Amino acid sequence: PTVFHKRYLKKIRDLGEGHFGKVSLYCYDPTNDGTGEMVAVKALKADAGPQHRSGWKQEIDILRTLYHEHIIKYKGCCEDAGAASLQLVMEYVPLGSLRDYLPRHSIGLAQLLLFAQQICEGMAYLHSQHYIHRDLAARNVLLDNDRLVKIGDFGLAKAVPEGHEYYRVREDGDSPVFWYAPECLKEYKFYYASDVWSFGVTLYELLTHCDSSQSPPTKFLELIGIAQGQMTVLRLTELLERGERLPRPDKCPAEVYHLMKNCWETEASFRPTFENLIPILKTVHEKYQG
Ligand SMILES: COc1ccc(OC)c(Sc2ccc3nnc(-c4cnn(C)c4)n3n2)c1
């Protein structure tokens, strides 16, 4: 609803960038003095196609209506005359993503489980608003402070139709396949349970402290190999069908690993929902906190 004026926007640094999306840090200072607020601005590349342009408007509209303690705060929008679209203005989460934070800061198991609990609370809220995230990964989880985490990029987020239990995707080259459930890779159908599979992968990332050598693409590519022509996805689909999974991270308790494996049930309906996960993680965090 809010309109940011381009004349008070001052670019500080780039924060992240993909194939069609880009996030940069700006100071919004309508006094040219001190009081200036720090904002994260997402822009769509002017070269993006009509599917990405219509999907960009869908993204702004999803975030314009979402409001939760564990979801990034929508600030407003400013015109991007340079791209003939809009720029998405969000609050700046200063400690950044868990992907950049965890390899640099030794975080105890207790705090990691609190983050996992917070991720599920934000995801359950998203699912109650009938939206699927489709890109749940540690790179998309933002650290506000030592005890606050927020879900941050809604670039693939979709509305689940009223009469359906899933959304049909039709796969692209930018799909985060190493965080995807077998039904996504094989049938191109994204269920609410498909986001729970991705959370399982996120939970694995958190427990490995986002170590690159232990990351899902590294680990799965060690199992598949790199001389597979166009068949990486097919080889991943069959290893998952054989019941092969990411290993137990060093120092991850057995029960937390069992919960991870429960999120990785081949059969989507055998997975817990985010609402089911919230009291389980509440109790597992209470345990390890003491
Ligand atoms: C185009 O790509 C992205 C990628 C990741 C995102 O969330 C992780 C977002 S929304 C968003 C909102 C507030 C915020 N404060 N910092 C960051 C931030 C830091 N690193 N990165 C990559 C984003 N954000 N990001 C958009």
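Residue numbering in chain A adheres to Swiss-Prot, whereby the residues present occupy positions 889-1178 in order.
Backbone N, Cα and C atoms are what each Cβ position is placed from, and that goes for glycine too.
Within 10 Å of the C-beta of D1023 (mutagenesis position) we count 21 further C-beta atoms, all protein chains included. Summarising the annotation, Swiss-Prot assigns active site, proton acceptor to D1023.
Annotated ATP binding site per Swiss-Prot: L903, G904, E905, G906, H907, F908, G909, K910, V911, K930, in sequence order, evidence recorded as sequence analysis. Around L903 (ATP binding site), taking its Cβ as the centre, 17 other Cβ atoms fall within 10 Å, counting all chains.
Where Swiss-Prot documents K930 to R as a mutagenesis experiment, the accompanying text is: Complete loss of catalytic activity. Around the Cβ of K930 (mutagenesis position), the same chain contributes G909, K910, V911, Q975, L976, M978, each under 8 angstroms and 6 or more positions distant in sequence.
Listed in Swiss-Prot as a mutagenesis experiment, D1023 to N is described as follows: Complete loss of catalytic activity.
Recorded in Swiss-Prot as a mutagenesis result, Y1054 to F carries the remark: Reduces basal catalytic activity and abolishes IFN-dependent activation. Taking Cβ-Cβ distances under 8 Å and a sequence separation of 6 or more, the neighbours of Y1054 (mutagenesis position) in its chain are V1048, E1071, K1077, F1078, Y1079, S1082.
Experimental mutagenesis is annotated in Swiss-Prot for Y1055 to F, with the remark: Reduces basal catalytic activity and abolishes IFN-dependent activation. Packing around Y1055 (mutagenesis position) is summarised by its Cβ count: 19 other Cβ atoms lie within 10 angstroms of its Cβ, all protein chains included.
Per Swiss-Prot, mutagenesis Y1145 to F is noted as: Does not affect phosphorylation state and enzymatic activity. For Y1145 (mutagenesis position), other Cβ atoms within 10 Å of its Cβ number 18. DSSP assigns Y1145 (mutagenesis position) to a helical segment in the three-state reduction.
When secondary structure is read from DSSP and collapsed to three states, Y1176 (mutagenesis position) falls in the helix class. Other C-beta atoms found within 10 angstroms of the C-beta of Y1176 (mutagenesis position) number 15, with every protein chain shown included. Annotation of the published mutagenesis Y1176 to F in Swiss-Prot: Does not affect phosphorylation state and enzymatic activity; the original residue is retained in the structure shown.
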Task: Site diameter for ATP, Å, by largest Cα distance between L903, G904, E905, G906, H907, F908, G909, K910, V911, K930 - done: 14
TODO: Please state whether DSSP places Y1054 (mutagenesis position) in a helix, a strand or coil.
DONE: strand
Open item on the list: Helix, strand or coil by DSSP: which one applies to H907 (ATP binding site)?
Closed with: coil
Open item on the list: Within 10 Å of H907 (ATP binding site) (Cα to Cα), which of the mutagenesis positions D1023, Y1055, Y1145, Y1176 do you find?
Closed with: none
